[PDB]
Amino acid sequence: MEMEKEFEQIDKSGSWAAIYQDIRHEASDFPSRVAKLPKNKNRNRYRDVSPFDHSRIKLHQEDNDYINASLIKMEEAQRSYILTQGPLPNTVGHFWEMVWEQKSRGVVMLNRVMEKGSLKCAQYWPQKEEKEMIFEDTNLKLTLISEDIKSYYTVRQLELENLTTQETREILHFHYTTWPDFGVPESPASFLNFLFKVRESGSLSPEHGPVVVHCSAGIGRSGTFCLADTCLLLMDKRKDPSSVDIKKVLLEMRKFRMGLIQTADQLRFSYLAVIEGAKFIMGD
Ligand SMILES: COC(=O)c1ccc(S(N)(=O)=O)cc1
């Protein structure tokens, strides 16, 4: 069923809360035993948001390999994403170790460091060229190279150095700065513009490791970003673009990380972004 018609049918019937609860009921449940070990309590921002054991990213160290991060592998779309929490004071070194070990080109940040008057994630990147950051626990150095500030997002060029081998890589930081403190954006125009800028960078492409995507918990806004990208790619690839079922793509993604899309408003916004974005994909 053409999702644009399914959309008007749910809107006119005001049944978004009912569709959303149906997804919550059918979603996969897999063990998260490593996340719940007592040694890992200060590595988790939220007690009710954990990576599944089968899809968790492992740090390459014998001490403690744990980080709150999941690999979302979309077989038909041929895209992979790492979804993670906003880093905490005691996990900023682990975060950059993961970026290094997984060979990521891009980091996508969908939150502000402070929202609703509380800290939603650590200041994990340098704000001035001449004041670089050293992570002594993982032996990495991070320098700000350049910053391009626009009305709805900021793009930064960063240099990550492995202090053990003196190799360096360029990382791109894509920072969506205008998601509102409550609810979802009124139009998806600026969110789709942002997604097309990440794609244009090469950060989502198979020659690199998976893109790292985060918000505060790494399930809500993060979920919206990867769901919209995957649905638009499948509409490009298939003979029948109307066959793309957003609820079925979301359930496939929930096999890899719990809770993706946190509200009925985020589900509705995801439909709107795919419907408005398709009017480019189908030749405009
Ligand atoms: C190496 O860098 C750090 O050790 C570090 C720790 C915490 C914060 S934070 N959460 O206060 O912003 C920022 C940076």
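In case you wondered, yes, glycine gets a Cβ from its N, Cα and C as well.
Of all Cβ atoms in the shown protein chains, 26 besides its own fall within 10 Å of the Cβ of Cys215 (mutagenesis position). Taken from Swiss-Prot, the feature active site, phosphocysteine intermediate covers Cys215.
The substrate binding site feature in Swiss-Prot is assigned to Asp181, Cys215, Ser216, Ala217, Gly218, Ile219, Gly220, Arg221, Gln262. On its own chain, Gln262 (substrate binding site) has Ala217, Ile219, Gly220, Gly223 as residues at least 6 apart in sequence with a Cβ closer than 8 Å to its own Cβ.
DSSP assigns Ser50 (mutagenesis position) to coil in the three-state reduction, outside any helix or strand. Other Cβ atoms within 10 Å of the Cβ of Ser50 (mutagenesis position) number 22 in total over all chains. Here Swiss-Prot describes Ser50 to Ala or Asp as a published mutagenesis experiment; the accompanying note says: No phosphorylation.
Long-range Cβ proximity for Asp181 (mutagenesis position), meaning a same-chain Cβ under 8 A and a gap of 6 or more residues, is found for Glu115, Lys116. One mutagenesis experiment catalogued in Swiss-Prot, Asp181 to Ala, is accompanied by this note: Substrate-trapping mutant.
Experimental mutagenesis is annotated in Swiss-Prot for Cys215 to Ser, with the remark: Catalytically inactive mutant; abolishes sulfhydration. For the recorded site, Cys215 (mutagenesis position), the DSSP three-state label reads coil.
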Fewest neighbouring Cβ atoms within 10 Å among the binding-site residues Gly218, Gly220 goes to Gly220
